[PDB]
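Working notes, structure below.
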Amino acid sequence: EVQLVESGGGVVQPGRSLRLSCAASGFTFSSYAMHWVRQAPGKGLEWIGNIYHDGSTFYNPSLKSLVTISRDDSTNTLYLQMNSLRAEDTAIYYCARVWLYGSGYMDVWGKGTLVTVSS
Amino acid sequence: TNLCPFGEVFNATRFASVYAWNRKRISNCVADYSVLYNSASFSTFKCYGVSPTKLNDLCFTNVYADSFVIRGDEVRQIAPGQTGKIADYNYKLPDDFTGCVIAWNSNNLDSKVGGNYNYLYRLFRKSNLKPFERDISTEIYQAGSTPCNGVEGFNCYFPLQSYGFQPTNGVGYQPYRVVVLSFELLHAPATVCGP
Ligand SMILES: *[C@@H]1O[C@H](CO)[C@@H](O)[C@H](O)[C@H]1NC(C)=O
C-alpha cells in the first residue's frame, strides 16, 4: 500500500546540520511532486519546499538558504539538508505528495519527525 | 539618446513564472518599437488603448514590462475583462489598461523531454487579484468543513501547480512567453519617447 516514512529527527546543537529523509514505499516516485512542511508547537503549518522529477526546487520566500531539498529517484527517496539551525526551528516535519495531473491535493502525508533545538 | 533595453526583456534566457511575474521599469531612453511589430517571431501582438504603428510617435512615462510564461490557450486570458485561472489568481489586467500584450511560442526553449517543471501557476486564491497585484505568497489552504490542523482533516490543498511542459504536447499546452508593456499617456514630463 501507499506509505511515506521519515527519519533524521532528534535533539541537536544549533548551527549543526541535519538531513531529514522521506522514504516512499508502494508507489512509483515519478509523476508526483514532493513537498516539505513543518509546524511549530503553538503555530500552524508552514510550507518549506517543493521538488519535481526535473530537479526544480522551489523554496518558501519566508526562509532563505536554511534548507536544501534534494530528490533521488533510483531508490524513491527525498532528502532535506538543513544548515545553520536557529532556535525557532523546533518543529514537526512532514513529507507530502501531490499528483501533477489534478488539483493540488496532497493525498497521503508522512507521519512526521520531531526536531528539537536547544543549547 | 540611449536605447531602451528591450533585449534584456524579450531575449532574456530565463523568465519567471506567472505567479511571480517579473516587472521592469523602463525609463530615460528612446524606445524603438518598430523592431517589435515587424518581427515575425511574435504570434500575439495585441495592443489596447494604442495602435502599435503609432507607438513611435508618442511619448510615454513609467513604462513597465511584465514578463512571464503561460501555456498556449491561456494567452487569451492576458486581456482586460477576461476570466480564468491566470486572470483571477495569477495576473490581472485592469479594465482601463493601455499597453500591449506580446506573446510568442517558446517550445524549443522552455520544454524538456522528461518534462520542464520550472514554471508554476497559482491554482486557487481566496479572492480574485487586484489589477497588477503579485502573489508570491505560498500558503497552505483548507478544503471545507474540516480545518487544516495537521493531517487530521481533509488534507490540505497546495496553491501552486507546475505546468507539465514536454515538447510532445500539442499547441495550446506548449509554453508561450508573454511580455506585457504598460504605459501612461502624457501626464508628467515624459522620459520614454520614440525617435
Ligand atoms: C533577439 O534575438 C534575435 C536573433 O536574431 C534578434 O533578431 C532579435 O532582434 C532580438 N530581440 C531584440 C528585442 O533585440
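All chain B residue numbers match Swiss-Prot; in order, they span 333-527.
According to its header, the structure was obtained by electron microscopy, 3.2 Å.
Each Cβ is built from the backbone N, Cα and C atoms, and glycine gets one as well.
What Swiss-Prot lists as domain 'BetaCoV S1-CTD' is B:334-527.
Quoting Swiss-Prot on the mutagenesis of B:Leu452 to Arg: Increased resistance to neutralizing antibodies. Decreases HLA binding to NF9 epitope. Increased binding affinity to human ACE2. Neighbour list (B:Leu452 (mutagenesis position), Cβ cut-off 8 Å, at least 6 residues apart, same chain): B:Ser349, B:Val350, B:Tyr351, B:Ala352, B:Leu492, B:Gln493, B:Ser494, B:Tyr495. DSSP assigns B:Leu452 (mutagenesis position) to a strand segment in the three-state reduction.
While the structure shown retains the original residue, Swiss-Prot records the natural variant B:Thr376 to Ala with this note: In strain: Omicron/BA.2, Omicron/BA.2.12.1, Omicron/BA.4, Omicron/BA.5, Omicron/BQ.1.1, Omicron/XBB.1.5, Omicron/EG.5.1. Within the same chain, residues at least six positions away from B:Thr376 (variant position) with a Cβ under 8 Å of its Cβ are B:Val407, B:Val433, B:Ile434, B:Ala435, B:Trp436, B:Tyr508.
Annotation of the natural variant B:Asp405 to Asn in Swiss-Prot: In strain: Omicron/BA.2, Omicron/BA.2.12.1, Omicron/BA.2.75, Omicron/BA.4, Omicron/BA.5, Omicron/BQ.1.1, Omicron/XBB.1.5, Omicron/EG.5.1; complete loss of interaction with host integrins; the original residue is retained in the structure shown. When other Cβ atoms within 10 Å of the Cβ of B:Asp405 (variant position) are tallied across all protein chains shown, the result is 13.
A helical conformation is recorded for B:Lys417 (variant position) in the three-state DSSP classification. The Cβ of B:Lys417 (variant position) lies under 8 Å from the Cβ of B:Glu406, B:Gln409, B:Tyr453, B:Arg454, B:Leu455, each of which sits 6+ residues away along the same chain. Per Swiss-Prot, natural variant B:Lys417 to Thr is noted as: In strain: Gamma/P.1.
B:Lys417 to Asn appears in Swiss-Prot as a natural variant; the accompanying note says: In strain: Beta/B.1.351, Omicron/BA.1, Omicron/BA.2, Omicron/BA.2.12.1, Omicron/BA.2.75, Omicron/BA.4, Omicron/BA.5, Omicron/BQ.1.1, Omicron/XBB.1.5, Omicron/EG.5.1; May enhance affinity to human ACE2 receptor.
What Swiss-Prot notes for the natural variant B:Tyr453 to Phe is this: In strain: B.1.1.298. For B:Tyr453 (variant position), the Cβ neighbour count at a 10 Å cut-off comes to 22, with all displayed protein chains included.
According to Swiss-Prot, the naturally occurring change B:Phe456 to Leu is described as follows: In strain: Omicron/EG.5.1.
Sequence-distant contacts of B:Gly496 (variant position), defined as residues of its own chain at least six apart whose C-beta falls under 8 angstroms from its C-beta, comprise B:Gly447, B:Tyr449, B:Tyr505. A natural variant is reported in Swiss-Prot for this position, B:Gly496 to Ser, and the note states: In strain: Omicron/BA.1.
By a Cβ separation below 8 angstroms, chain A lies close to these of the recorded positions B:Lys417, B:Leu452, B:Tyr453, B:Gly496: B:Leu452, B:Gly496. Between the C-alpha atoms of B:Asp405 (variant position) and B:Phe456 (variant position), the distance comes to 19 Å.
Annotation note: B:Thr376 (variant position) sits in a strand segment as assigned by DSSP.
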